[PDB]
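*Asks:* First the structure, then my questions, so here it is.
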Amino acid sequence: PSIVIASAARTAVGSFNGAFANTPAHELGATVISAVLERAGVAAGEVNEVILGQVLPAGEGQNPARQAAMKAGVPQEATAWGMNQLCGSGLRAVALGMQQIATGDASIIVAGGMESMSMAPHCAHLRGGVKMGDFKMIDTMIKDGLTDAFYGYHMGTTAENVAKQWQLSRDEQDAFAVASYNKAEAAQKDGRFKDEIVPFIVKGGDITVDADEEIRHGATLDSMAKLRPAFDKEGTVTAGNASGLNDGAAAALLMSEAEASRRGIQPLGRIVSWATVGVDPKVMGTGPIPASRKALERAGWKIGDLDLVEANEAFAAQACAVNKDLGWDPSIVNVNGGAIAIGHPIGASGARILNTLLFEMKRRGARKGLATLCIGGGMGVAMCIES
Amino acid sequence: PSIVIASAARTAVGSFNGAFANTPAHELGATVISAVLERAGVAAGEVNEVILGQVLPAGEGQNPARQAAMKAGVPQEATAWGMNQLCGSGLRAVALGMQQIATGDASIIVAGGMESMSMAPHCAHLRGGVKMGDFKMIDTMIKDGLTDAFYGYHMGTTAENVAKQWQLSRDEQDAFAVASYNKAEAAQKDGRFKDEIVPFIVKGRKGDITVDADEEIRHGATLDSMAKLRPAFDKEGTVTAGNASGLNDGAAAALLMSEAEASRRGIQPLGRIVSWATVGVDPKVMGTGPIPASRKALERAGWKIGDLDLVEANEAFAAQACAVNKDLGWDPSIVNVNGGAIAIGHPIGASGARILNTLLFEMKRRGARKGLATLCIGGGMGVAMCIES
Amino acid sequence: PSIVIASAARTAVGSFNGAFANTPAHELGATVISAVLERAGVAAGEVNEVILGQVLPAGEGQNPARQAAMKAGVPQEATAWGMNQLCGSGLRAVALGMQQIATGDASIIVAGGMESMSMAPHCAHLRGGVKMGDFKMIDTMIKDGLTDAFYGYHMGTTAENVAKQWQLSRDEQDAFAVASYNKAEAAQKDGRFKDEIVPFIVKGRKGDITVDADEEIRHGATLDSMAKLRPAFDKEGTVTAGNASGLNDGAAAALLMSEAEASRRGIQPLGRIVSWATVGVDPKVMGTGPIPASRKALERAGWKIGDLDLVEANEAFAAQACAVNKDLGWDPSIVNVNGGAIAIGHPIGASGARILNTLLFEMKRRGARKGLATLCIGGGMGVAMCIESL
Amino acid sequence: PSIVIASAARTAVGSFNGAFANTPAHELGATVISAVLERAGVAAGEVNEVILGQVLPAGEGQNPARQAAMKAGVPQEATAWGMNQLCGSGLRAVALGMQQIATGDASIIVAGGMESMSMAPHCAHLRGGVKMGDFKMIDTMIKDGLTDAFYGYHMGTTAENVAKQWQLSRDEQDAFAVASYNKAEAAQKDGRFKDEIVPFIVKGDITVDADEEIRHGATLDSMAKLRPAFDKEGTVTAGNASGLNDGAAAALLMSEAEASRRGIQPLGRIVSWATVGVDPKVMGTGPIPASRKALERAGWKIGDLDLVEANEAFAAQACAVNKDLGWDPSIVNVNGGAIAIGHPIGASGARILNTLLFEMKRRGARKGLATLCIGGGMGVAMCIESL
Ligand SMILES: CC(C)(COP(=O)(O)OP(=O)(O)OC[C@H]1O[C@@H](n2cnc3c(N)ncnc32)[C@H](O)[C@@H]1OP(=O)(O)O)[C@@H](O)C(=O)NCCC(=O)NCCS
Ligand SMILES: CC(C)(COP(=O)(O)OP(=O)(O)OC[C@H]1O[C@@H](n2cnc3c(N)ncnc32)[C@H](O)[C@@H]1OP(=O)(O)O)[C@@H](O)C(=O)NCCC(=O)NCCS
Ligand SMILES: CC(C)(COP(=O)(O)OP(=O)(O)OC[C@H]1O[C@@H](n2cnc3c(N)ncnc32)[C@H](O)[C@@H]1OP(=O)(O)O)[C@@H](O)C(=O)NCCC(=O)NCCS
Ligand SMILES: CC(C)(COP(=O)(O)OP(=O)(O)OC[C@H]1O[C@@H](n2cnc3c(N)ncnc32)[C@H](O)[C@@H]1OP(=O)(O)O)[C@@H](O)C(=O)NCCC(=O)NCCS
């Protein structure tokens, strides 16, 4: 039961109300679905199932994963469904597609994630009727994506809990963000994102989007320190050291190692192990810590065996706590930047960092890799990759 | 790897804006999660993951499956997530939880579905701003749950295509519906739903109300009143409110573990999962989805259609249900012996686990050895699972 | 010039989300407009202008007063318009229609008010767009009708201000409310509302329903159940849902013409408008508006308070109504003889003309010569009108 | 009783979602109320009543006329109320305030209109509850301000009916619109709007003292390239029709004897007024019978008029009005009209009264006439004589 990633692709990460301001998530998803089939030389008729993670599907219609699969050219014989583990949806969907082939219930799976947070609507329950008084139109992006359902405050407040408990100062979080911007800004000019990015044509004059628009040029430590806190009047999490609201999609083509050998495909890597563990919702940013340990234990690897690490940077506070506890070399963690600079599409972030992990391992010849993210509500997910 | 269903439970199916009119889906889910743990003698601290299918989670908060697990008593160390394959979500989640234990990544899984379509809100994209003119507040239940995203018409229109293609008259669909109502009315009086139903406490402010009976079951469904109804989707069609399933709320789940685990704990499971399958079809005739799904599930299990002792085929529409029983050709006396969704109700996210609950307890109640549960899915898909006692 | 009220009519006052839950205000207005023409023997083609007070017209369309006139049969040559002085709109519209005839710019006026508080929609400004976060859908009835724009609290809080300054206890307000219910229930049983009420046919989906009785009047209002209610505006206050007027729908109007015109047509008018007045007060105690308005009206008419034979003072709240009767000092036995808005209902835009209808028909049945109608107005205003019989 | 206009003032007319995009109507009204008081030397404590026409007050609060009076300094002893006769509201309020003094029920009146069409909200009746299906959020500006309640189509459709019956071609309407822009742009450059306009401070603070709808260099070629805005094969376009605008205007009314006792030189004497209704299909023909009734009530002939202000709701309705009555077009809208200046529904009636009054004093005209059309099939006119 050896499962490999034959190919992977992702769209550029768009800013909130930016290039993808009016593009539904399934429009970004099918472009990625068509890319992983074209990059692997596999026809759409051979896909058995499409598994796309999505957190904000309100208003898009019946099963947006089916719409993305039908629009990419996957025939009606295949099936499609969506799943939601918040920020780990994109990565958990890859593990779920791996289990479909491992149990012998499928041969070729397209798994990933898609998210259009700009298209997230405002909602309100109006069936019972409002007899008298004002009622609130709730932002589904904030309520169903960014607000803890057990304590009522934003994910940024949970990052404040991580910063206060781990004793991470404002200057330590800002320096981590600037380092993420500098690595991401360098990677874009050097063209290290060109392989993983598939261009998306926004048919409006038509506009082709093939570059992450969240990268701001010349991020200075001085401009980072002038920002006001966004969640606590005297807090430490700001707009600079926290991930933003973004749109995008990413996916991967899954098949057995024997199947890839029969088709002459050179896969990006083999999925050797995965894990998901839950933590206290107050400190949801610490999720990747027990998940990465469980994944490495299942793979038989030590922390020193890792050659490349992709840890999602939801917040600068949560990212500092993860790298210090596990103790892995920070020079191999997010070599090309993180979500603070690239963007954070919730449903697609799991597959987004998997794309960056896969293409960078082949680019520099890394043998062992690990991708992990934190999940709102107090959870984590991790996956071990071997080239 | 042999995976068994150690226990199962479901809430009563409530009417649209009825007893559960103001109850969130995760509150119905938490009751079922606690029930399957109590009925199997398994503590909440041993659950590894909770998998709940849900189609309409807008406005309920971050990951309602996590909320249902935390409120049911499952500790924070465990994980939870939701999935969406429309009407087959409740049953696919059970197959997904079965795969978690088969691959050795988990030991005990709570899988099922929950749906509160009464709590489904109206929405509208307003970030760009409406400079001038009227805009529509869209019903998320209709848009994301009941409308085909490729052709724009309701699921009832796909049933009209099935009825015309299979040449099913208005009288044949009404006769199937009346049979479904009468079987459900008999099952309710005989108490055949008491074992599977777990009572839900509607915690109100002017008195608590206990719900332990499906309120959609209509007493004395007559063929004359069935023929008096108007078509609901085509001005000259055949599908009416009587021969079609309704809008409902409810939750259902099952406790999954290996056969060795149940033997170590002295647990007597309700059944072993022998096979499952999911196939896609044309969205125009999505009601024919269960036909190739049942064929692949039986083919994967090594069974023939004649080997089945009990059959649970979800009755999304009377037209779609008649075409399935006619194609496969199994004995209709073993299909939905206690009624179907036409009489009980059709909570989209929870229907897959709902009919699995009725299949499991009825197989135990009458000593059936082999069973099959199957549903159709909007967009042109089907899902099926074969159960052996 | 001498302007008289040739005829008057009003619909039954409907409960909030009751019989008129889905009937637009102009549908109730058209019924009343047709009634005052039939009761006076005046054809619709003779009306020069229709003046209808309305406070909550959002969502009803372009100028609902014009819609009510066109549906009642008033030809397109005539004009129609709406005005808004809150709770005094129905009565101010009559004074405004009288001025149209006084200045010689019109001959026959249909003036009154209409209100459908059940049909008042929720609204929100969405042109700029909500980039991120929740926004509020505002109840237009609460915001534009029942909330003071200067202090932000409900009209019921202004009644609490009146109760504190006049030292009106909960027991006195409850006793005033129970007395209002018993007078209204007695008047309804005796049929004293039949003349003023015109039946309204609720064109529904499963058959037409005729409404000809005020449905807010509850039979057998007890002081014990009144005292068990909780305060509705202050957690430790005195104004409750029982001693305060409710949310209601309805319409009322009158046909105005000169005394010489009515004499030429052989019409016996209901009364002569002798004087009117409107004065403003502090918005904190808006319920005291009728005190300076009634005095200014009596001064303009040359009357003293003792000359009045009948008084119709709108009962917005039990606190404001008790403070008005104590200041002016008129005999309470001649004030609201058939009950008030606490029992009948308070459709804001139409209440001014509603109590004018009750004053006019009660003056004719008992032979009263001098009458006065007055109401309080949100924001700190009052309006009053003096009527003399013919 | 002879009633005069002691003073008049108006704000600059703002574009839809322009300088007044977030300014409530009563904020514009208070500025105008304070202006007419200062220009006449009359204190706010002397005002008896404020009468402001307003058509779209949804969401602004209880009686916006009272809010404008309280903020302008008018004491609580005075009264205030709003009225609604659509487009003729601003001018009818002046006639109503004139009647208050004629009957001896008031001495000093501030009458006019105010409108903030940008602040008009979307609404929907939700008390009964929407059990199932989609419902519409209704634009109160379109529904309660611009849509005929008897035939269901826009006011621009009624102008199409006017154009067909009088046989007014597209070229004639475009030439009328361009002429209106050129007259308004010339008057602005020469400063003929400076006297009537009171500057408004949009609280960086921004001072607005110029009508922002006036476009410099309006060409006939770009006018003819525009598409019809109400009928796919119609003749009314965005260029030959008035727009959606915000603004306020008012006037100070008192008896001629009162002004003489105060040493005030009035802008004019109100000699007559009239309002007549017409068929709602051709509501633009309202000024035709209304102006005749006003002239008949004043004892004047059409040839006696020295200056005319006829609101330009549409180029089609304005051409039909000038042709029927037959007055000299060289004395009609000498400084431009609503096609170039703007058309704030509640304030347009008083807006053209301001333009008529200051232009009559500027050139020494003795007799004037202001008139507008009203949705639903009505018209209003007023005759002014200088003193
Ligand atoms: C930033 C956030 C908190 C919302 O605040 P926001 O108003 O939308 O942020 P904006 O970009 O619109 O404005 C931020 C300001 O800081 C400035 N700024 C932001 N990042 C900066 C940087 N890195 N360097 C310098 N300046 C910066 C922006 O230009 C902007 O300027 P302004 O003061 O004129 O507005 C949003 O990113 C957020 O909600 N993040 C949560 C992500 C999350 O929780 N994901 C869940 C996974 S746990
Ligand atoms: C069919 C549907 C439109 C029904 O609409 P509905 O009008 O709200 O259904 P209701 O029962 O509330 O109203 C139906 C009317 O017929 C009556 N009626 C319905 N079923 C009846 C029956 N079986 N016997 C007798 N009378 C019946 C009802 O009492 C009601 O009375 P009314 O005429 O006074 O209104 C809706 O339930 C539906 O869309 N179902 C399919 C949803 C779906 O897609 N499910 C998943 C399949 S993929
Ligand atoms: C006072 C007010 C807030 C009440 O809100 P409400 O929810 O509609 O009050 P309700 O009538 O629906 O219910 C009140 C309760 O008291 C009871 N009650 C009301 N009046 C009663 C009476 N006269 N005697 C005995 N019991 C009474 C009702 O039955 C109800 O009990 P329930 O809830 O168990 O059924 C509302 O009527 C209001 O806003 N009034 C303002 C009037 C106003 O401002 N007018 C403008 C003039 S300035
Ligand atoms: C006609 C109306 C719909 C305007 O159309 P609109 O949707 O607002 O579109 P716009 O106003 O932004 O103008 C549209 C285009 O015409 C162009 N245009 C407008 N006026 C122009 C002019 N005078 N000369 C040349 N070009 C012009 C604009 O630049 C714009 O070009 P763009 O689309 O590339 O940005 C609106 O102004 C209206 O309804 N007016 C009627 C008001 C009314 O009836 N009041 C009641 C009277 S009784």
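Residue numbering: from 1, along the chain as shown.
Every residue gets a Cβ built from N, Cα and C, even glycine.
So Swiss-Prot says this about it:
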- B:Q62 to A (Swiss-Prot position 64): Slightly lower activity (MUTAGEN)
- B:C87 to A (Swiss-Prot position 89): Loss of activity (MUTAGEN)
- B:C87: active site, acyl-thioester intermediate (ACT_SITE)
- B:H346: active site, proton acceptor (ACT_SITE)
- B:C376 to G (Swiss-Prot position 378): Loss of activity (MUTAGEN)
- B:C376: active site, proton acceptor (ACT_SITE)
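Tell me what's around each of these sites.
*Replies:* The Cβ neighbour count for B:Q62 (mutagenesis position), using a 10 Å radius over every protein chain in view, is 24.
A 10 Å cutoff on Cβ-Cβ distances gives B:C87 (mutagenesis position) a total of 35 other Cβ atoms nearby, all chains included.
In the three-state DSSP assignment, the secondary structure recorded for B:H346 (active site, proton acceptor) is coil. With a cut-off of 8 Å between CB atoms and residues at least 6 apart in sequence, the same chain places B:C87, B:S245, B:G246, B:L247, B:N248, B:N314, B:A316 near B:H346 (active site, proton acceptor), listed in sequence order.
B:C376 (mutagenesis position) has a Cβ environment of 32 other Cβ atoms inside 10 Å.
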*Asks:* Measure from the CA atom of B:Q62 (mutagenesis position) to the CA atom of B:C376 (mutagenesis position) and give the result in Å, rounded to a whole number.
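*Replies:* B:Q62 (mutagenesis position) has its Cα 28 Å from the Cα of B:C376 (mutagenesis position).
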*Asks:* For B:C87 (mutagenesis position), what is the secondary structure by DSSP, using just helix, strand and coil?
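*Replies:* Once the DSSP labels are grouped into three classes, B:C87 (mutagenesis position) ends up as strand.
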*Asks:* Per DSSP, B:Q62 (mutagenesis position) is which: helix, strand or coil?
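*Replies:* The residue in question, B:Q62 (mutagenesis position), is coil (DSSP, three-state).
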*Asks:* I'd like to know which recorded positions lie near chain A: of B:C87, B:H346, B:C376, which have a CB under 8 A from one of its CB atoms?
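*Replies:* In terms of proximity to chain A, the recorded positions that count are none, since no Cβ is under 8 Å.
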*Asks:* Just checking: which of the recorded positions B:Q62, B:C87, B:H346 have a C-beta under 6 Å from ligand 2?
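*Replies:* By the Cβ criterion, which requires under 6 Å to ligand 2, the hits are B:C87, B:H346.
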